[PDB]
Each structure stands twice: as structure tokens, then as C-alpha cells.
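**Student:** My questions will all concern the structure given below.
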2 protein chains.
Amino acid sequence: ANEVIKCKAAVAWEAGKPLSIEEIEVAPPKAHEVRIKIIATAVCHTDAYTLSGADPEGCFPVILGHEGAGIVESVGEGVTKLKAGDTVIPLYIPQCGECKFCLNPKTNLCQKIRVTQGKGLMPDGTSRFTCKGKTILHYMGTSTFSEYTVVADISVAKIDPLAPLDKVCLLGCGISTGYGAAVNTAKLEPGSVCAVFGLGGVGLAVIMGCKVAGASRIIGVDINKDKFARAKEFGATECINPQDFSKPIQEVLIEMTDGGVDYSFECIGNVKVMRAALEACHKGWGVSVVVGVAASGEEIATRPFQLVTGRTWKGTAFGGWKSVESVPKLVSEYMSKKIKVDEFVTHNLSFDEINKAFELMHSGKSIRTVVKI
Amino acid sequence: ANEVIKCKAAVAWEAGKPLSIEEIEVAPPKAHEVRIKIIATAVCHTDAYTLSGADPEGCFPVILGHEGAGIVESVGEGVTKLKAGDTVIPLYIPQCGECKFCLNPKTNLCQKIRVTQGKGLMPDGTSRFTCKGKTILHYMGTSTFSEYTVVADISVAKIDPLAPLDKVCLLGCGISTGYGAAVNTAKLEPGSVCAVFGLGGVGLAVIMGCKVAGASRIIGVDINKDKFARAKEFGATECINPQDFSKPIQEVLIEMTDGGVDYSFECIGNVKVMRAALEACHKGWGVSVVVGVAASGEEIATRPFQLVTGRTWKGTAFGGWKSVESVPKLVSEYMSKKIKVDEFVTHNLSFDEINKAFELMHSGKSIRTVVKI
Ligand SMILES: NC(=O)c1ccc[n+]([C@@H]2O[C@H](COP(=O)([O-])OP(=O)(O)OC[C@H]3O[C@@H](n4cnc5c(N)ncnc54)[C@H](O)[C@@H]3O)[C@@H](O)[C@H]2O)c1
Ligand SMILES: NC(=O)c1ccc[n+]([C@@H]2O[C@H](COP(=O)([O-])OP(=O)(O)OC[C@H]3O[C@@H](n4cnc5c(N)ncnc54)[C@H](O)[C@@H]3O)[C@@H](O)[C@H]2O)c1
Ligand SMILES: [Zn+2]
Ligand SMILES: [Zn+2]
Ligand SMILES: [Zn+2]
Ligand SMILES: [Zn+2]
């Protein structure tokens, strides 16, 4: 492309300050990039973190957002997999397909863009987001909170065009992560007992995952009781509340399964609940997965005896999926009714009232606020 | 059997006090037990712990020892797998073959005798070791520091009779553990980089394991430099000393492999070196195994990011081997020259001078002191 699209966007000028809708100048695709016309974007706890200012590495001003879905407005020099009009989903973990991590089947962490993406710039150390002369930094390689964005050649996952754009976008984060957390990482086995700590979005995708995997007793765990209904609806055979007892939560779970759960996923991001989750697993074979990100400096811990008695401690990023190859498939899984997606959108908003989304989040009302652009 | 054998043994009357050779009355086999004539027994750091008195659960007086090998003096009512004259090796982890843990291929932790063994008694809550009227408690189900011992039906692994009894006994502990730590637990893959923290006995069996497994760069790590020669002899391509640098050991290992080791085993039993080992593994797929037992209350820890970036934390008991089925096979592996064993015996002693073994241990001179009974 050549022309400079001027459009609407939700810039975040200074941390701690509400996203100000703004007009911006989205430059045209440089070699191996694609400009995407957003059609829907949701809000995640992740976006909240950066805006919160607590993100130690959160440069501003930045056009946040990563759960998006849209049409390709145009491609840059040297691109071939995409074309103007293709229905896509940007991704925050690329799949260059030729790096040390992309060539290995044990991980999905493509490093080819790690450092440039980190500095809120494109693969050439520059941004495409101009505004009133000032330079706005891209965010997580996606920058969905914009009518038009510019992502690198390798961050796009082309998808089914008849895919409800205002829904499939939840596959660029929460859903996938939790689905893979049960399907990829843990590689859960039919008939196994499980326990899910944290019944928000990510947690729900895990309960879903355990089900399609064919579990036999998924146990949801959350402090806020309101989360219980959808949990049980999604597959959870039971739901308990830590606050409801005097014994430590691990001691409760154990008694309930005479030994411990076979698998256990921590989807909150609370170190104290992380070691709690691990210690609730069964002796000799219990496995624990960390799906929730944590605060800088917070560190997990436990007595090594746990691991010596036979307990594996694992973690996961984007549920394991090699982005570009997987996302497209997940959409099929959706269309063919194998997995749920709409069930996650608890609220719809209009672009103008973007800030409202960050508002319902702070109240434990939402599972995923979807915003029409 | 019926007669009460009166013989020599090394009783430990009170913690902190040197093992006093003594005459004792070893009662005859009760149903489903076997009396074993010891012919050789070695000394392990484990035995030191109990005697040290620091073992929170170390009831006295006790006839310690677990690395033994001998001939079956006689069997008790209801036994059939053994007979007077069979060459055997007692084990501290049984294989009842029908419990919740024995029936599952993910672990080797037979629980059928856990509580009784713990109280230093036989499966019927009584001991076979009488002495000057007093009751001496059995230790780890084996009690090898005795001319004659009594172990339960399920703690015996029948072996190759032409097996050098004064050597194969090292398979009842250190060797197996470390071999399996690389072969079973980690299931190491041909061509992989590795790092071994602690070059004592257990550590050496891991270096051995990584080799037969077909590694590609085993890195030994120890504080005491004297351990380096045998390490390199066993398979280690290089050996480094933590104390030799100013950077944290993890930071050193990383630079040496441009990323990290693929696998990493901690064989010391030092929590600080445990998180150190884990953090030295490679991003996205690195795996860490805890083979070393630790002090009561000491707890491992790290930032969850490690696990989220793709790092598995594992632990192991007896290297994974389902005792009774495996031990016999390991002996074959020995005889058929597939694995080393003699290379571990750095000192031979006579029963009378048993205490000397605990002495060389306290000096980092030994890898395994073998004692002829
Ligand atoms: N590792 C990754 O790749 C990855 C990817 C996406 C999201 N995440 C992270 O996963 C975590 C989950 O995010 P989310 O999107 O699901 O939404 P969320 O914030 O809505 O989920 C929060 C849930 O945890 C519950 N909770 C809080 N304290 C609890 C406690 N002490 N015990 C039990 N439950 C408790 C809250 O009540 C709520 O139910 C976050 O840390 C997010 O950053 C990680
Ligand atoms: N998990 C199990 O099933 C199992 C089984 C058998 C033994 N073990 C345990 O494994 C561990 C190893 O025992 P061992 O028999 O091999 O003999 P050991 O005591 O001789 O090995 C000690 C080695 O660790 C080294 N070391 C000490 N501090 C170090 C440090 N800070 N950094 C690097 N190296 C250091 C010592 O110098 C020595 O080389 C012990 O804890 C033992 O109890 C565990
Ligand atoms: Zn998100
Ligand atoms: Zn890549
Ligand atoms: Zn031992
Ligand atoms: Zn058993």
C-alpha cells in the first residue's frame, strides 16, 4: 500500500489515564507487513496491566489491545500468504517458521521478533502510528484498539471468512490459552480428575478443554461465587470456594479425591494459589500447570518432597499452540461446534464507550467484553 | 524357618553415637517374609542422616543400612518366589504389584507397607531384631548392617547368582536412582545437552545414564574439584566449579550453551542449587530433575515466568524403577557390560571397622564404601 490512512483509535497517552479516543495516521505496509482493518476487539486483564502503569515494561503512549479480528486492508512488499480482503486474526506470539523455537515441536515461542515487539516498534525499529505529530508505540505486535493497524507478516493467522468476526477474535488470547492448557501442555487423559483454580475466562477454556479431552471430574475453584454457575455450565462437575473452609484449600481438595487431583491448572496469577494448586495434585503422578501470569518479583515455592514424591510442575503460553498453524484450526473447531466461543462474550460495547469495558472488568462481571469497532 | 539365629550386627543405640558392633537375635520368618544372609553392604549419605539424629523421623535403636546383597537363609509361610539359596537384593521401595501405585505405570511408589516400614517394624507391627532383651527397630525395610536380616515378601529382588555380591549391592540405592533419573524420569533424547549438579555417587550414575541415553554434552558441576576426574571419566565432557566465578552459576551455564541446557539434574540436595539448576535450563523446553533429598523445611522457589516460558520441574525416587521388576534387569545390564558398577566402590572395609565408612564419607573421599560382612 502507499496511502496513509487517517482514522479513529483509542490512544493511551499516559499510564493511569482513561483511553482517549483519537484520530491517528496509520502509515502503509513496509516490506513483509500487513495493514489490518479491525472489525472487533475485546478487552483482557492483560491490557489492564499495561494501562495500570504497574507493568514494569510498559512504554507509553500506546494503542493497546490484542484480541482482534478483521479484514486485510492491504499487504506490503514481499508478502504472498495474504491479500486485500482476506479474513484474519492478529497474534501476539508469531510463528516465523524457521527460528530455533519455531522449528522445534516442544514449544511455540517464536523469538524472531521478540526484541522489536518489546520496544513497541515494527520489525524495523519504527512505528506506523503517528498522531498529532507524536509517535504512538505499537503494543504486543497487534494494536487492535485501532480502526486500522499494522502487523508483521508472521503475526497474522488467516481464517474462515464466514467466521463471526465479533466472536472469533476471542481466540487471540484467553480461549486458546486455556484450551491448549488442557489439550497441549497437560495432554490430559480420558477419565482423569482435574481441578481449576480461577473461573474467569482462561479458566473456562480449561474446563472446556478438560471436557473435550474427556475428563471425569472437573472441580472449579474461585473466591467469587458468581463464577460458579457458568463453570458448572461449561463442564465443572462441582465448584468450591476457598473462603468457605478453615483448612487450607489444598487440604480440602485432597480429602475430596482421597489422594489428590490428577491434573490441576492455576489460572488466576496468584503465587500463593500456585503452590496451593501443585500441592493438591496426586502423589506419584500428579501434574500442575501454571496458566496465569504473575506480578514481577512474585515467586512460587514449595518443599522439593512434592516433586520427589512424583509431581511435575509445568507452565504454558498461548496454551501451546504454534500460533499461525493453530488459530485457523481452532476457528474450524468453533464452526463445527466442537468448542464453545460465544459463551465467553458477556458484554458488547461500541468503540466510543471503550473505557466502559475496562470498567466492568474491575467488577468481576465480565468474562470477555467484546467491542464492535 | 523356626530357629532364632543369634549373630553379629552394627546396632545404633542412640543418635549421634558410633555404631556399636553387637550380638543380636534375629527371629525366623513370619508369613510372607524372608530372612536374608547379608554378604556385603555399603554406606550411604542416607544412613548418615538417621545416625546424625537430624532425621526428624529417626526412631532408635536401629540396625541401619539399605545397600545390601545376599543369599536367602530361609522363607516364611506363604512365600513362593524365593527359596533358601536364592541370590537376592533387598529394596527400600517394594513392589507389592497390586496397590493403587503399583498398578499404574506412572510411578514406582508402592504404598502397601509405607506406614509399618516407617515405624521400623515388619508388616505386622513387630520387629525381628531382639538384643539383650531390648527391641531394635528395623530400618528402611532392609536393615543390611546385620549378618542376618528379615525383609518382607515384596522387598526382595531375586538376582543373577554369579553376580559379584560385593558390587551389585550398590544397585539398591545410588546407582539405580541416578541411572533412572536420566533414563526413566527425564527420558533424555539422543543429542541433548545436559548438566549435572553434584558429582558424588548419584550424580555419576546420571552422567552414566545420559551417556547410554546418547547425550551430546554432559556438564558436571561441583564445589569440590577432586570429583572432576571421575566425572569426566564417566562421560562428562566438561566440569566446572561454581566457586570459580563471580556470576551466579545459572548465568555461567547459560552463556556456555547460548540459551541453556536441555536437561539438568540436581543431585546434591541443596535448595539453592535446585532453583539454580532449573533456571539454567533452556527456554521453551528445558526440563529439570530433582534427584537429591533435602532437609526438612527447606523449600525450593523461583519466579513462575520460568515455567511459563516453558520449563518443566520434575523430581524422582529410585530413578523411577518399579523395584522388583527392574533391579534384576539392572544386574543383567551390569553383567553384559552395558553399565558400570565397580567404578563406584572407592573403598572396601571389614564389618568390624564399619564406623570407618561413615568416617571417609565425612571427607568427600568416597563415592561408595563397600563393606564385606
Ligand atoms: N500464560 C499465558 O499465556 C496467559 C495467557 C492469557 C492470560 N493469562 C493470564 O491468566 C490469568 C487469567 O486471566 P483471565 O483472563 O482468565 O481473567 P480474570 O481476571 O477474569 O480471572 C480472574 C479469576 O480468578 C479469581 N481469583 C482471584 N483470586 C482467587 C483466589 N485466591 N482463589 C481462587 N480464585 C481466585 C477471580 O475471582 C476470577 O474468578 C491472568 O494472569 C492472565 O494474565 C496468561
Ligand atoms: N531421591 C532419591 O530417591 C534419592 C535416592 C538416593 C539418594 N538421594 C539423595 O541424592 C543426593 C546425593 O547423594 P550422594 O549419594 O550422591 O552422595 P554425596 O553426598 O557424596 O554427593 C555430594 C556431592 O554434592 C556436592 N556438592 C555440595 N554442595 C554443592 C554445591 N553447592 N554445588 C555443587 N555441588 C555441591 C559435594 O561436593 C559432593 O560432590 C542426597 O541428597 C541423597 O540423599 C536421593
Ligand atoms: Zn487478552
Ligand atoms: Zn520463529
Ligand atoms: Zn544408600
Ligand atoms: Zn504396591
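Numbering, chain A: per Swiss-Prot, residues 2-374 in sequence.
Quick reminder: no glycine exception, Cβ is built from N, Cα and C everywhere.
Quick paste of what Swiss-Prot says about this protein:
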- A:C45, A:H67, A:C174: Zn(2+) 1 binding site (BINDING)
- A:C97, A:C100, A:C103, A:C111: Zn(2+) 2 binding site (BINDING)
- A:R115 to A or D: Loss of FDH activity and loss of activation by fatty acids (MUTAGEN)
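Let's see these features in context: how buried, what's close, how far.
**Tutor:** Note on A:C174 (Zn(2+) 1 binding site): other Cβ atoms within 10 Å of its Cβ, all shown chains, come to 26.
Cβ-based neighbour count (10 Å, all protein chains) for A:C111 (Zn(2+) 2 binding site) stands at 24.
Taking the Cβ of A:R115 (mutagenesis position) as centre and 10 Å as the limit, one finds 14 other Cβ atoms among all the protein chains shown.
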**Student:** Under a threshold of 6 Å between Cβ and any atom of ligand 3, which of the recorded positions A:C45, A:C100, A:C103, A:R115, A:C174 are retained?
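**Tutor:** What lies within reach of ligand 3, judged by Cβ under 6 Å, is A:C45, A:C174.
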**Student:** Roughly how many angstrom lie between the C-alpha atoms of A:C97 (Zn(2+) 2 binding site) and A:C45 (Zn(2+) 1 binding site)?
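**Tutor:** About 25 Å separates the two Cα atoms.
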**Student:** Taking DSSP three-state, what's A:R115 (mutagenesis position) in: helix, strand or coil?
**Tutor:** helix
**Student:** For the binding-site residues A:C97, A:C100, A:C103, which one has its C-beta crowded by the most other C-beta atoms within 10 angstroms?
**Tutor:** A:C103
**Student:** Quick one: of the recorded positions A:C45, A:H67, A:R115, A:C174, which has its CA closest to the CA of A:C103 (Zn(2+) 2 binding site)?
**Tutor:** A:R115
**Student:** Within 10 Å of the Cβ of A:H67 (Zn(2+) 1 binding site), how many other Cβ atoms can be counted across all chains shown?
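**Tutor:** Total other Cβ atoms inside 10 Å, all chains included: 23.
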